[PDB]
Amino acid sequence: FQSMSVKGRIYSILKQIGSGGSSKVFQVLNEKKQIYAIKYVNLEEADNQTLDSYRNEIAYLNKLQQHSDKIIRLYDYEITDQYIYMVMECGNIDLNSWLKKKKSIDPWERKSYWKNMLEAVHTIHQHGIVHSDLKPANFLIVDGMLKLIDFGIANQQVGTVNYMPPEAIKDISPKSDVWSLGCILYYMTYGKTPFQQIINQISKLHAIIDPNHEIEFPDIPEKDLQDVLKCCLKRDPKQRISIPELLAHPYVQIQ
Ligand SMILES: COc1ccccc1Nc1cc2[nH]c(-c3cnco3)cc2cn1
């Protein structure tokens, strides 16, 4: 019923999808009755460092459009001193809500999603971006295809420590993203993150960095999937598999 204008084009709001601090995401319809997602950002209480982090992220989203379809489509935007309006493609659901709603995941679906995550994250690395806070909430299902929605640049399932690499707890390398992606895949395999059993956040951080804390990798029919997991979840980033290596791995390549 409500409406909004973005670069002269009018959009009618269908429903609110997301909500950040000063941001809101809405499912909308244009004049041609085409569906889109509009992200609204209130810049009223935003300082210069915040504004520039927002502008840097918008520029990377706009640039990386061309380089990969595993990155969310950004059709247009309007930016003033009071607000940002971002016209994007609308997803069906984020990966976190999908993983929470669905109990068991198909191995084919899992493999397909993993490929998409690698392609998206690989793309940002080729441009010098290390996300450093990947979690299922950063991925959107858009027509049986996972797409990355953000680059971790803009000032921010927020707070979560379950996908955090041991090197990030000690303190900035593409290997940090590999650990996080490994945690997402571990969740899509075992239905839990590697340290989800630890309630206490301090004890949890202690176990992620603890080399004497053996991560369990229960036996599964996909031995190649178990290997990817063991390779991503190597505490020493030097011993950790890289994205180009993950793309050549049997799990992703072999039918
Ligand atoms: C029906 O739409 C959804 C329902 C539940 C969760 C997600 C979606 N779809 C959606 C959510 C979105 N969030 C962003 C976004 C937030 N920050 C940058 O892009 C784009 C987007 C595009 N489509």
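Indices start at 1 and increase along the chain as displayed.
Using the three backbone atoms N, Cα and C, a Cβ is placed for every residue, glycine included.
Here's what Swiss-Prot has on this protein:
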BINDING   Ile17, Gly18, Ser19, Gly20, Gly21, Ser22, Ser23, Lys24, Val25, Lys39  ATP binding site
ACT_SITE  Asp133  active site, proton acceptor
MUTAGEN   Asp150 to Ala (Swiss-Prot position 664)  Loss of kinase activity
MUTAGEN   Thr160 to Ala (Swiss-Prot position 686)  Loss of kinase activity
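Taking the features listed in Swiss-Prot, we show where each one sits on the structure.
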residue: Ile17; record: ATP binding site; DSSP class: strand
residue: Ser23; record: ATP binding site; DSSP class: strand
residue: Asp133; record: active site, proton acceptor; DSSP class: coil
residue: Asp150; record: mutagenesis position; DSSP class: coil
residue: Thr160; record: mutagenesis position; DSSP class: coil
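In the deposited model, 13 residues between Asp171 and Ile172 are left unbuilt, and the Cα atoms flanking this gap sit 9 Å apart.
Note on proximity: of the recorded positions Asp133, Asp150, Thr160, the one nearest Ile17 (ATP binding site) is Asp150, by Cα distance.
Checking the recorded positions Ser23, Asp133, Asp150 against ligand 1, the ones with a C-beta less than 6 Å from an atom of that molecule are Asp150. For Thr160 (mutagenesis position) paired with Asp133 (active site, proton acceptor), the C-alpha to C-alpha distance reads 9 Å.
Its Cβ placed at the centre, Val25 (ATP binding site) has 20 other Cβ atoms within 10 Å. Counting only the Cα atoms, the space from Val25 (ATP binding site) to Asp150 (mutagenesis position) is about 13 angstrom. A break of 12 residues separates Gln156 from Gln157 in the model, and their Cα atoms lie 11 Å apart. Cβ neighbour count for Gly21 (ATP binding site): 12 (other Cβ atoms within 10 Å of its Cβ, all protein chains included).
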